[PDB]
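**Student:** I'd like to ask you about the structure that follows.
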Amino acid sequence: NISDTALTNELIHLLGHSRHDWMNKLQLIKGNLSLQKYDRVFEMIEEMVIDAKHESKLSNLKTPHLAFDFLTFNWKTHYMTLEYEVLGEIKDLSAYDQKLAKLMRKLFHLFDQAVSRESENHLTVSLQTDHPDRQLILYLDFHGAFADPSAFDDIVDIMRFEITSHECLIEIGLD
Amino acid sequence: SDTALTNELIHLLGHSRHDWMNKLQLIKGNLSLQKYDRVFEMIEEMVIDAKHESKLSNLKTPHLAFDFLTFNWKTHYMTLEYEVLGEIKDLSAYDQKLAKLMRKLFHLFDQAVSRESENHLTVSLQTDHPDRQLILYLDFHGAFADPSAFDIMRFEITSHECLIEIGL
């Protein structure tokens, strides 16, 4: 049974953040509408829909905490900007929400211990449901710069790991 | 809490997301049919509508605010719109009494409006009257089924309007 005292207070806090984003988005739209540039303005809307279609998919993968930690990510960690895609048809990964979530928390932690607070550090997480013989593959594509590049060099089957001076490719596989 | 709260928060953030999606589809539709003026008018309103949502969020009337925000995301037979007329003022005490009343009035409304009509209600909280500290204004437009289901400083139900003024 959910505490409506918690739910109320947190729905207002979170919608507050969703609203600042939606304002910061309309302003971009209006800004380039007011400088006559419809080609860019439709591009912007089409892109904004894209990203909301992935948010919808991450919501409908029945992975409650992974979705949560991912929507609220950018509202609460200034470390790097998350961005995510769900590739393949939606599936019920309810049974993997606790595993995937804790894993992503662990990876974010070791990325925060390692990314450089001076460059535009971005992380894209693309979840794959579409694989012939693995339940999910998570692809992490980082762009940025590191401080402690060493904090990973340590490291579910981690299928691939490439560190360059300004990129990182990790691919986790599941079953 | 943990999973419980979280999946509820995530389903509600998804309602908000549909709303902003629809607002974007509308704007693109008016760019498409080259009607630029209607788009700046639209953007202005979404700016306004977000201002009243902040206003509600910061009146320290947490439960009223929640009900008002989720109204359209729940099963009702009329749309809501709201406005907070005046300066943000700590309606901290009134919160639970206001929320109670607005729920009793929303139920009266769901029993009275024509389920087969596009009913709409606008509620303007006047946190600014000189005389009494708060007036809830209801401008309903739609149609009725048992119109009979209906301090009140006005009440005027006609066939496609119902004006109720409430002061505290």
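Numbers in chain B come straight from Swiss-Prot, and the residues shown are 13-162, 174-191, in order.
So how was this one determined? The header says X-ray crystallography, 2.6 Å.
Using N, Cα and C of the backbone, Cβ positions are placed for all residues, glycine too.
According to Swiss-Prot, the protein has these features:
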MUTAGEN   B:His30 to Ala  Loss of sporulation
**Student:** What number of additional C-beta atoms lies within 10 angstroms of the C-beta atom of B:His30 (mutagenesis position)?
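**Tutor:** A 10 Å sphere around the Cβ of B:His30 (mutagenesis position) contains 12 other Cβ atoms.
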**Student:** Note that 11 residues are unmodelled after B:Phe162 and before B:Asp174; then state the distance between the two Cα atoms in Å, as a whole number.
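**Tutor:** Result for this gap is 15 Å, Cα to Cα.
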